[PDB]
Amino acid sequence: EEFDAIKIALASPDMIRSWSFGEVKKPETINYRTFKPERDXXXXXXXXXXXXXXXXXXXXXXXXXXXXXXXXXXXXXXXXXXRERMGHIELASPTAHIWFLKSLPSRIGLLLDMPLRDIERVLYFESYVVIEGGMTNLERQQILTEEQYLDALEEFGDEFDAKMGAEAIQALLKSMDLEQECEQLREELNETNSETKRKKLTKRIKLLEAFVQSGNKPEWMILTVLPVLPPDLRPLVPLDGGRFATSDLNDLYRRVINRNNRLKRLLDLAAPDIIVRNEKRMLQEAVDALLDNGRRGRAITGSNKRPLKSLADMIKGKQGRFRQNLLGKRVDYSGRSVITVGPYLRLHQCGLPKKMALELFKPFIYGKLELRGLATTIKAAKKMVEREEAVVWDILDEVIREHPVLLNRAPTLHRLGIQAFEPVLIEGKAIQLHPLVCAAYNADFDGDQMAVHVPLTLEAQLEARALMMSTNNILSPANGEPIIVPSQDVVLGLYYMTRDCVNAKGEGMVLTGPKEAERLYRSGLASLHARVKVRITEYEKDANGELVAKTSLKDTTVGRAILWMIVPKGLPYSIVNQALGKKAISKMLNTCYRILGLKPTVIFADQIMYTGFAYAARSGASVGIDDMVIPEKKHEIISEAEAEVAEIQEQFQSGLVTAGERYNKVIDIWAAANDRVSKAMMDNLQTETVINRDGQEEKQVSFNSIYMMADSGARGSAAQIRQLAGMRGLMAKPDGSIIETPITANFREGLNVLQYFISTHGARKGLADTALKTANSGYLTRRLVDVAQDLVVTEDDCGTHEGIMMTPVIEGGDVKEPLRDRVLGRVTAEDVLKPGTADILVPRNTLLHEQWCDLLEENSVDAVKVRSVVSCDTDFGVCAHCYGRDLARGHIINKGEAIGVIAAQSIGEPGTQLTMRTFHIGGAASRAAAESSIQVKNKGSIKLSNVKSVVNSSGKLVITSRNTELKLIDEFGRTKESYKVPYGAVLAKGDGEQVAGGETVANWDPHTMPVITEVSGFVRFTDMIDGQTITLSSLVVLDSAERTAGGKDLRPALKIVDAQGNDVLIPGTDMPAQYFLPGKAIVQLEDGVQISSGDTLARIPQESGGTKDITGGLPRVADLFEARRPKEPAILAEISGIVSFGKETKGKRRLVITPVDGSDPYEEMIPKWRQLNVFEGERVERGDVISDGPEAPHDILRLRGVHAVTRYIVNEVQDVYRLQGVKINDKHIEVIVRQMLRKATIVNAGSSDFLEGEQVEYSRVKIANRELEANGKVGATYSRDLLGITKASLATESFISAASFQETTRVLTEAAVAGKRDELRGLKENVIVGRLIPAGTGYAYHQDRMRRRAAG
Amino acid sequence: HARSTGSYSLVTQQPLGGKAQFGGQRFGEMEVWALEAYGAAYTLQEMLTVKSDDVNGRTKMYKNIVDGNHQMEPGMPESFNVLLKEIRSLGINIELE
Amino acid sequence: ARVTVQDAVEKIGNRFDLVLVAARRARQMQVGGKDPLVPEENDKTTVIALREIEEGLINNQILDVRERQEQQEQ
């Protein structure tokens, strides 16, 4: 019996009159000074019985009864209360016409077939348009002028129906016939169809069908009575603390008050043309001017508040209604503390203080004294608390121990920002917080504030107890690895713990297990000693459900023996479990967490921290003047570099060297010299530090704290240390180029004044950038999270056959990531590893053990078909089994989880939170492996995939096609390194040979294209038009975009000729010697110039195709998340068949398409920007790119496919954030792609939805019920174009939601006509309406409770 | 400054903010998406509603503190009634069925 | 105190409704009318409910049969 959503409807006189029923009655209560309101009710003393003006005694004459009652003082009889129901008063009865036509589309304009501006003019104007009639031949909508209305009324006489003002607008809105217009325009546009007809006609037909089947009458658009709110519901937020001032609300109050009151009394009084004209124009501007237009002639211009423009300040405070609802409120129960760090107690617990305690626990203290009975009444307990008795502290502790507290930092990013801890009292005003958790919050101790909230009872305390606990949530659904930061004194302390030293004291020790207590704590045994024979017991978990012990003597240092006592469970026992005390401690933490992720794996794992800060504090590392080491080679390197640069400026003084090459050269010498100072700095960081023992010649490992931080990894970096001792580097914020005045002074040495000047310059620029990235990252999270709201994730496994082929990235010299991490933890349709022997079966899940077994054994196959989230047969929501299994908790996730929605939306936050270096790193570096010299990873046979090998006469090898592939295959067959081989690359060995690590097959200069030819001879320009296409004198061949449309069909090419005139073809190739020149290229040698074998002709100064280099980190992040198609597309092949290019184009798009032969052809032209990759002498299949460059989102979605889209997006994102240092799994990114590819357009016909696109799920239901029905031909295909994906928030099927994320006025205007009910399917709409989110924990009650919707 | 319950405002029934010895500070849209991120429907749904936009949630909540019924009323948000309100002042007025 | 809920997840993995189940048991013991079946570490009835779920003798069917048994006997 619970209500469902709301009802979108219009303003009607019956419902609004129901909201009033009293018309407009009285001020109610106020005006105490006045002493009386309007005072017309029934009483024992009414003095007006049996009539209106008569007495009960029959003596109403003289001075008795009548208007005078029993009390002639104050207190009126009219009140009408204040809050229960929204009232209504007159408030501009005749017209409204405000929020229709307010949006860019005019709704009354399309229903009345009238333009916007003409509606704005004809309102408050004379109107006079005729309405229906049987005696008149004029149209129902036929509009007349004043005089035409006088002659029409005096001529036609009776049966002529028209009204004085807005009534003819009221009367057209009333007289519009939706059925006759629907069938009339339906049969008319269906009988006569045109390209211009479908627009504004067909959509008008379906739109009028939406009006007819909507149920709301257009007559309800206008309001006869306007419902007025009670102040509490009315309330307006004043800017000045609540002042009304001069605003157009007050202007329209002064004009609309007198004009509206005089208009009501005039209309009810049948006023003449003077008062009805002045009151009709003044009131018409009162109701109409507040709606639209008007002149802001308010008080004096300037020095006055004018918070009225579109009258949108009521619906939208700043960006919308967010401030009122759908955004963050002031919450409750908050300490608002500042973080302190407790090292002690438990990873999850709170050093909640006594002062913050008992302030928010007052209800639990009152109920505690009640149930326990130490108090008598609630007031007595209040006295006990206000008196601050000592007994209250004991029961207070009884409550606090197991009553958790949830914690969050105000700038919240990801899901782990809020975590539940078990509070314990600590004396102080602050909260001691676990430092390993501080890195999870990202919070710092610089004094950033803290929001402390108290959960409420069952769902909050226990939900945060079984979910949001910091130990219960370890894994981070962004990187995928468990996020723990045992850095700082844990890395330094474990580094000092695990290490060796020559000689020193103690030598070896026979004692083994308990050698730390007696040996360490007694005397004579250092914390670390090399060559100790102490044995270490081992445990083997390979047995089923049982551990197999073992023991043996291993050489290990005393500190390593101390670290071994931390984890009693099975370990590598000082091999991988000790190492150097580096991030490998986090690695062994991961391997220890790999088995039984609950359990003493979880608990007592903090002993690494207790011993870390314990024996780190015992170590007591320190930094001082002696700590840093200045290399003596610095003087020789700075002097030599200064001498070389002195020779450079001497050559520039002589004029032999240009200023540019001299500047960049000097930059190179100071850069390489700074590298030399860094390397010598490091050399003196390890081998210069010595320890004197006995002869001291052997010395020992360095104990320097700087080296412990650099090698250990607790903090600092080789670059920061390079600034501490070596050169600081060079940068210029205003110029953007490396300065020619380097900093030769170390921090220990006195810096120069100008050095400090440039350093604080660039440092200020760094502060500006790092301060700028926060807002941009926040806005990115705004867009992404606004898109991600749509994930229900309901069905478990729908058994879909579609899955992505999994192949490694294998880019550059070394592979960036292995395929095992991508294929790990993903459902697998087939996924046959090895040469198809057996491998996995069809119905088998991929775990870490099975995927690790197939990855380690028979690794020759790196490609396996794995199901992905983007491809799911589930109609509504996503399938957890198809998406994958992982979470902050253990594996095997369940339904109702946001998954990649919020996990990915929060995953993209840390990547864009900080740029990498100057942000040009994430951009196009313009220098790549295959771009300069193609290199191989593993020794093996290098082959060219999808290419035609063309041998030349010089012995080299060139690719005949445009887009090629160059891969290095090992003896097993697995792909090592594969890069796309572009046309024009001359390689020593095309195929059949081998290559080693770091082998370069071909070398091409990226600055100038060599365009190496084959047969020697004179250069001849082929298909080069002077003055139209193409324009020391050297020719310039530009792109066909700037070429004349007449000669743009042909393309310029360099054709070599012999001395006799005959053409000599290349050996083994049917085509002769020539080179295809792309756009923007420059040809140096002109006609009539002899050339030898392999002579250059033209070079590409710029790429031209997809020209523009790299947008940058922010532009590529907001562009990729923006999902919009590329600026300049290239070409694609939709269907298979004979592919050819022929004929020409005259005054149109160049390069008409000879192909499409076979199945019915269509002539395909184009501007011909990028070079054509496809060959004209061969038949092309479906899905082959006919040109290089970007494939665009639409052509890549309908051509390249979902798989190629996922490859592009995942590869680009993981490369950018990979160079940034953040490795993000494929799952969440493919969820972003899943939400990007939804709402694909639909071409289907016969299902209705004619010619217009609809949702993909609607196509699954329409085609499902289609093939289910006896007619299967009704279903058709659909285009995969993803639009811009930034309007997907506007494309949500829900009503109330996204209205706050978008413009409230525009959403209300556009959707309010469509009249679709929200239905509470939107999650954020549920957040606004108050009913629980049908996901997460509430998915059970929403599924079982919402499962009764079919019953009614 | 620690605060539990305090003065509210006549606008939307939300309290003013800090420095008033009232209010829970603020958990903004980032915390809304943090509860949507943790997947807790309870904390968010009763968050936006019970504390401010709902008097029923506070009255029934404090009444449930006695004997510890522990239930919190989901309620109909009065701030959502400020949105419905403002829309009612707008020329297109929406009414529930 | 309970180290990790993952043990009760090993009992019956859900994690979606375990909030409502353990909140129902901790509701029965917190409101009154129910007694702890586990020796107390001084942990409150909520953690006693977590260990009750870890015991294996409390689940959805036990709350349904026991709830209908108390409703029929009352």
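Residue 1 is the first one shown; counting continues down the chain.
Header entry for method reads electron microscopy, 5.8 Å.
Cβ coordinates are placed from backbone N, Cα and C, and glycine is handled just like the others.
Here is what Swiss-Prot says about this protein:
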- A:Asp444, A:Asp446, A:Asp448: Mg(2+) binding site (BINDING)
- A:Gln488 to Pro (Swiss-Prot position 504): Resistant to antibiotics salinamide A and B (MUTAGEN)
- A:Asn674 to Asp (Swiss-Prot position 690): Resistant to antibiotics salinamide A and B (MUTAGEN)
- A:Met681 to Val (Swiss-Prot position 697): Resistant to antibiotics salinamide A and B (MUTAGEN)
- A:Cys798, A:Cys872, A:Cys879, A:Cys882: Zn(2+) 2 binding site (BINDING)
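Sequence features, as recorded in Swiss-Prot, placed on the structure.
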{"residue": "A:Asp444", "record": "Mg(2+) binding site", "CB count, 10 Å": "11"}
{"residue": "A:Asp446", "record": "Mg(2+) binding site", "CB count, 10 Å": "6"}
{"residue": "A:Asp448", "record": "Mg(2+) binding site", "CB count, 10 Å": "14"}
{"residue": "A:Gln488", "record": "mutagenesis position", "CB count, 10 Å": "16"}
{"residue": "A:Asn674", "record": "mutagenesis position", "CB count, 10 Å": "21"}
{"residue": "A:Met681", "record": "mutagenesis position", "CB count, 10 Å": "24"}
{"residue": "A:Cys798", "record": "Zn(2+) 2 binding site", "CB count, 10 Å": "14"}
{"residue": "A:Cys872", "record": "Zn(2+) 2 binding site", "CB count, 10 Å": "22"}
{"residue": "A:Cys879", "record": "Zn(2+) 2 binding site", "CB count, 10 Å": "23"}
{"residue": "A:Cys882", "record": "Zn(2+) 2 binding site", "CB count, 10 Å": "25"}
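For the Mg(2+) site, the Cβ centre of A:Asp444, A:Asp446, A:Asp448 serves as reference, and the other residues of the chain with Cβ at most 8 Å from it are A:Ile339, A:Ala443, A:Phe445, A:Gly447. Of all the recorded positions listed here (A:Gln488, A:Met681, A:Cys798), A:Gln488 has the Cα closest to the Cα of A:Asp448 (Mg(2+) binding site). Considering only the recorded positions A:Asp444, A:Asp446, A:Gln488, A:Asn674, A:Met681, the residue whose Cα is spatially closest to the Cα of A:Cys798 (Zn(2+) 2 binding site) is A:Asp444.
In sequence order, A:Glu795, A:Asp797, A:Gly799, A:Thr800, A:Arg867, A:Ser871, A:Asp873, A:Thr874, A:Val878, A:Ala880, A:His881, A:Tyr883 are the residues of the same chain, not among A:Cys798, A:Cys872, A:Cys879, A:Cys882, whose CB sits within 8 A of the CB centroid for the Zn(2+) 2 site.
Cα of A:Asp444 (Mg(2+) binding site) to Cα of A:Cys879 (Zn(2+) 2 binding site): a distance of 39 Å. Looking only at the recorded positions A:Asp446, A:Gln488, A:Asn674, A:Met681, the one with its C-alpha closest to A:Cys872 (Zn(2+) 2 binding site) is A:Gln488. Of all the mutagenesis positions listed here (A:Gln488, A:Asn674, A:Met681), A:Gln488 has the Cα closest to the Cα of A:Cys879 (Zn(2+) 2 binding site). Under the DSSP three-state reduction, A:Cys879 (Zn(2+) 2 binding site) is assigned to coil, being neither helix nor strand. Note on proximity: of the recorded positions A:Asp446, A:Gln488, A:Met681, the one nearest A:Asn674 (mutagenesis position) is A:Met681, by Cα distance. Closest to A:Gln488 (mutagenesis position) in space, going by CA atoms and restricting to the recorded positions A:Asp446, A:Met681, A:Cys882, is A:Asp446.
Cα to Cα, A:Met681 (mutagenesis position) and A:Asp446 (Mg(2+) binding site) are separated by 32 Å. Cα of A:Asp446 (Mg(2+) binding site) to Cα of A:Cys882 (Zn(2+) 2 binding site): a distance of 45 Å. Annotation note: A:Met681 (mutagenesis position) sits in a helical segment as assigned by DSSP.
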